[PDB]
Every structure is written in C-alpha cells, then in structure tokens.
Protein chains: 2
Amino acid sequence: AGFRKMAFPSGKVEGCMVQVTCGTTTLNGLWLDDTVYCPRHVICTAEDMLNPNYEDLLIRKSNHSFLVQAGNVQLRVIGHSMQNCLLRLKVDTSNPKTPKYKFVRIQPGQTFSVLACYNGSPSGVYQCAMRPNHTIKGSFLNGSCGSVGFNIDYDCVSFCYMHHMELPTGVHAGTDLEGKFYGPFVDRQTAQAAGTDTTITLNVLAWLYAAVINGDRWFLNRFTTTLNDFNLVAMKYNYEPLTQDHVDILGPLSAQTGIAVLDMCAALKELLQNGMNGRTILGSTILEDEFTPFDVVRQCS
Amino acid sequence: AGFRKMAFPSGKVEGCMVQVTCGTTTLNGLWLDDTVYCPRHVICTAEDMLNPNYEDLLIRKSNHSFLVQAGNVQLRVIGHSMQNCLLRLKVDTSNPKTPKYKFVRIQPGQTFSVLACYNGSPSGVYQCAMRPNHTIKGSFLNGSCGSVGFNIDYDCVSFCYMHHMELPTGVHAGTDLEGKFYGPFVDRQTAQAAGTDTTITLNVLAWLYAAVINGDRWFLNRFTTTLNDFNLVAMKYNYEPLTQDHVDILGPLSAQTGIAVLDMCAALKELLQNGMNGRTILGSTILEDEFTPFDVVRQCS
Ligand SMILES: CCOC(=O)CC[C@H](C[C@@H]1CCNC1=O)NC(=O)[C@H](CC=C(C)C)CC(=O)[C@@H](NC(=O)[C@H](CO)NC(=O)OC(C)(C)C)C(C)C
Ligand SMILES: CCOC(=O)CC[C@H](C[C@@H]1CCNC1=O)NC(=O)[C@H](CC=C(C)C)CC(=O)[C@@H](NC(=O)[C@H](CO)NC(=O)OC(C)(C)C)C(C)C
C-alpha cells in the first residue's frame, strides 16, 4: 500500500561518469567506450559567456587542452569534435564499464532518473519528469553540468538528458545525448525564461489508476464525461487537453481496474472542482503528475 | 532553487545483491566478502508462518538446503548460522565487488536510501526515513524481502536496514544488519500493528532552514517562543517535543542563516496554527519531515 517516486538503480551509469577540465572550468562527462560526452560550454571562459562562438572557441583548442579523469586515473584525449551543444572527446581507452546502451530523445510527460554528479563523482539520484515546457524540476548545484538522465530496461541504459543550465525560476534545461536542447533554450547566458507550464493530465490519470489498483477508491464517482467536456475543465485548471491517444494508452489500466477512462476523467474533474477535502491519494494531498502509465504498471507489478 | 528527495547512488550496493532460495521461497540477500545475509524467514513454509520455531526449523537444514545466485552464477554454501532474525550463509567465494562498509543501527528521524530488489535483481532506489514509530513508508512488492537500506559517505557504505514485512496499514518493518528488529515487531505473521506515528519536528525545522538558504523567507515572523510554549503547540499537532539537543543540532544552520532556533520555532508554530494558505515551501504544499539537518547541509552544498 506504500507508493514512492522510484529511481532506476544507478550503478551502470556511475561507472561512466568522468571529470572534464578545460582551463579553470571543470564539469562532468559521460564515458562510453572510447568517447567522452560533455557540455560544450566547458570551453567557455569568464567574458565569452554571454556571447560565445563555439566554432571559434573550439578551433583554438588541442587534444591536450582537455584533461579527463576517471577516478583519479587520467585519460588521454586523442581527438575531438563538437556535435550540436555537446563535445565528443575521443580517448585512448574504451571504458571497461560501458553498459549496453542507446541514446533516446524523450517526449514531454516522460520520466527518467538523474544521477547528480560533482567533478565526475556521483552524489545522488532522483526521478524526474520532462515538463510540458521542456524543463525539469531537478536539483542541481554548482558543478552539476554534464550530469545525465536515463531509463533502464533489462540492463539496457537509455540515456535521454544531459544537464546544461538553470533558468531564473530555478528549473533546469539541457539536451539529449546528440545534444540538441529540449525546448527553446540555448547554451549562452542570456535572458531566456521557461514558458508557462501545464499539469500532465495523462500522468494524473495513470496515478489515479494506481490508487485503485492499490486498494483506494474514495475519489471515484457515478458520473461519466465526454472528451470535449473534460477538456473545458482541463483548460480552466491548466491541465493538458486529453486526446484520444491518451485515452488509448490508459486502455490496459482501465481494463485491469474495470473503470472506463472517461469515468476516471469524471472522477478527476470532480477532484479538480471540489478539491480533496483533508484526504490523501496514495499518501499525497495533491494530484501527482510525475508518474507515467508505464511507471504505474512497473511499480504495481 | 529546485529541491528533491535524493537517494545515494546505488552502485556499491547493487554489486552485493543476491538471490536466496530455500524450498519454494526465494528472496534477496546481501553478499559481503564470503557471507550472505538474509531474512531468516526464507526457511519458513506455508503452515509454520503464524508460529515458526526458527531453531527447530533451521537444525533440519544443511548447507545444500540453500541455493544462492549472484547473477546467474551459483555460489556454494559451505556453512550457516542464525543471528537474531537474520541468516548468515558462508559461501565459497568472497564477493569481488564488496565495498568498504559498516553496519549501523539508525535512530528514528534518520534517513537512508533503499535499493528495492526482486529475486536478487535491483529494481529501484528511493530515499526513506525511519519513522518515530519504527516503520518506514517504503514501497515494497511481493519478493522484496532482504532489500537493504544504507547511507554512503566517501565510498564507505553504512548498511542500516533489511526489509522483512509489511504491516496492515501498508508500512514496512525490518531489522538492522545484526538483524535485530527496529520497533516492537517480530518475524511471524501475527496481529502486530504500527503504533501511532508523530511528525519529526527536528526535520521540519531543518527543512525550513533549507528554504531560507535557498532564498525563500515568506513564512518567517517577528516573534520568538520558549521551548516549553513550543512543545504545547507541538503536542496538539502531533509533532515530537523539541529538546535542547535538537536546538543544538540546528546550531550550524541557525548561524549560517542568522535565524535563531526558537525564532524558527515561532515561524513553524505560525505555520501550524494558520496553515500555508495556497503557498509552497521548496515546492511543497505540506511541511516536509523526511530531510534531516545533515541532509540539508549536503543538498545545500
Ligand atoms: C563549474 C562550472 O561548470 C558547470 O558545471 C556549470 C553548471 C551550471 C549549472 C547550475 C548550477 C546551479 N544550478 C544549475 O543548474 N551551468 C551554468 O552555470 C550555465 C553555463 C552556461 C554557459 C557557460 C554559457 C549558466 C547558467 O546556468 C546560469 N543561468 C542563466 O544564465 C540563465 C539562463 O540563461 N539566465 C538567467 O538566470 O537570467 C539572467 C541572466 C537575466 C540573470 C546561472 C548559473 C546563473
Ligand atoms: C517471495 C517470498 O519471500 C518474500 O520476499 C517475503 C516478502 C514479504 C514482504 C511484503 C510484500 C508486500 N509488501 C511487503 O513488504 N514479507 C512477508 O510476506 C512476511 C513474511 C513473514 C513470515 C514468512 C513469517 C509476512 C508479511 O509481510 C505479511 N504481513 C503480516 O502478516 C502483517 C504483520 O504480521 N500482519 C497483518 O497484515 O495482519 C493480519 C495477519 C491480521 C492480516 C503480509 C504479506 C500479509
């Protein structure tokens, strides 16, 4: 009956974390086989932060401009290139700890685990969601850049995020492992701000299914709703519109619990309009939107 | 400005997880050097669950009564004993992945990370606190017994918890690595229930210090309080009484923020009496009690 935000076990990723230094700038990098990936802004310095030309800044560097440390062991850079907002450093050794892996670009609403690292040393792990506004409500201090986000399924590590910056509101922005930014953000210290965010409707619904599979039915009601009537309440409470694709995704959870999706949507509409009055769902006093339908299945095994 | 419940990176512990089978009962064990630790109730069967004599049940077993798997690799049991509610299985190989480690018995209020495991395979990690009532609000499905809780400080793993049971309310009970139970619980399927729980005052206060170190001061006030006057509001709202030791522990955070402890206690008393009215502290709509003063320092590095 207990229900937590669970992170994937971080071992396979810990073994890939390294420190990358260029001048007086140190940050984290990801060491897979004989390549080290890291934010290209390692190459920036004090002044050229508001307006960096990365092409110009990189042509002035050599393979020994980059110092790369796995543990206290040093690795030799034997070649380098820039791919979008990432550096790709070729090194003399293949990481003997390289897991089976892939690079994936996740979509908003999807969740992943972040291994927060400082100077190439893993310090903490937590579960995150890609917000509709392409930021993450993470926890990153000075020296956290190059920390990665990932999912794991049977020993295959899907990398999906690398950390680059904190925005003024305190939220975090970064790239896939290609690394193209998620969202309209750039790796220069300018006036960029997160757009307005929305609650992830599909996840709230998934999580209400989890509450029922877990035994609790108090919020359910005798009513139903149409998609369009739901989306009017959604629009007022700043929830993403529900689509037919979302309704289909909720199929398996709907069948398992015997509660129709639009009936669950009626239940949610009632929770939105009437509040929760002193009560909790799966331990929470708020409607949780950072568990996907896939997360619900796995944790309600 | 973002603030998450962070778990320790789980790698060092993943490498120690194994599967232990005895009859038709499989669960997890912890493999350190040439010893495998696991809940003694691996040796129980269908009927003898409500009333097991573990001494009687164990004398009837031999070293080959126990099947132990690290990965798919098998390990040979070459001796065995029972220590309190744990089995200690001696095996032919020392775990080549044994981290530097210790066994610690934690106190209520303290926090730790749990690596939830199924059949010797790590599946998720999350941060937990030992509740005042000696249970944990964890997340454990069938097959999770033998999962461990731990802290890590510079590559030393302090093991503090091993999972044994779920209580009727959905909360979890287990032992230290000696393994004496935390709380008045026993490893037999009887009528045991968690006692009434309390909010961990020291942690709420620590977390209010974190909110200020993180920039937010809205809940602060011009008032102060005495320890005794605070403990009267505490008693009504089911918070642990504050002691002088707790006031001393909050010393460093008090000095760093320039807010006196009893002034913070005045702020908390005001939050308890007036609610939070639509506002949030470090992202939360509730007063968080699962971050210790030590947790606050580390995550506000
Ligand atoms: C040790 C040196 O190497 C690193 O690891 C850097 C890690 C931190 C990530 C930070 C640390 C705190 N939270 C984070 O996520 N990233 C950065 O500082 C980024 C590096 C970007 C470059 C060099 C072009 C820049 C930022 O995150 C900075 N953020 C901004 O400039 C944001 C977005 O552009 N803008 C912003 O805050 O608005 C102003 C400029 C009007 C005040 C903050 C530190 C103020
Ligand atoms: C695969 C077989 O091996 C395992 O891994 C066992 C792991 C689970 C842990 C469970 C699973 C769900 N949540 C958990 O934490 N532990 C157990 O089932 C425990 C094994 C104890 C023995 C054999 C003496 C027993 C329990 O946790 C059981 N709990 C109780 O009996 C609790 C506390 O005594 N009592 C209780 O619920 O009240 C009743 C008896 C009046 C209904 C539940 C499964 C019902």
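Numbering starts at 1 and runs along the chain as displayed.
For all residues, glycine too, the Cβ spot is worked out from N, Cα and C.
Per Swiss-Prot, the features are as follows:
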type	residues	note
ACT_SITE	A:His41	active site, for 3CL-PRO activity
ACT_SITE	A:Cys145	active site, for 3CL-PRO activity
VARIANT	A:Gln189 to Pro (Swiss-Prot position 3429)	In strain: Isolate BJ02
VARIANT	A:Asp248 to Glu (Swiss-Prot position 3488)	In strain: Isolate BJ04
Inset, instruction - Report the nearest neighbour of A:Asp248 (variant position) in space among the recorded positions A:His41, A:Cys145, A:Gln189, comparing Cα positions. - result: A:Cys145
Inset, instruction - Reduce the DSSP letter at A:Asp248 (variant position) to three states and note it down. - result: helix
Inset, instruction - Give the sequence-ordered list of residues that share a chain with A:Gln189 (variant position), lie 6 or more positions from it, and have CB atoms under 8 Å from its CB. - result: A:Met49, A:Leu50
Legend entry - Chain-internal residues near A:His41 (active site, for 3CL-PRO activity), provided their CB is under 8 angstroms and they sit 6+ positions away: A:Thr25, A:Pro52, A:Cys85, A:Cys145, A:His164, A:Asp187
Inset, instruction - For ligand 1, pick out the recorded positions A:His41, A:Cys145, A:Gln189, A:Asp248 that have a CB under 6 angstroms away from one of its atoms. - result: A:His41, A:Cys145, A:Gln189
Inset, instruction - Would you mind checking how many other C-beta atoms are within 10 angstroms of the C-beta on A:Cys145 (active site, for 3CL-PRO activity)? - result: 25
Inset, instruction - According to DSSP, folded down to helix, strand and coil, what is A:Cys145 (active site, for 3CL-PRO activity)? - result: coil
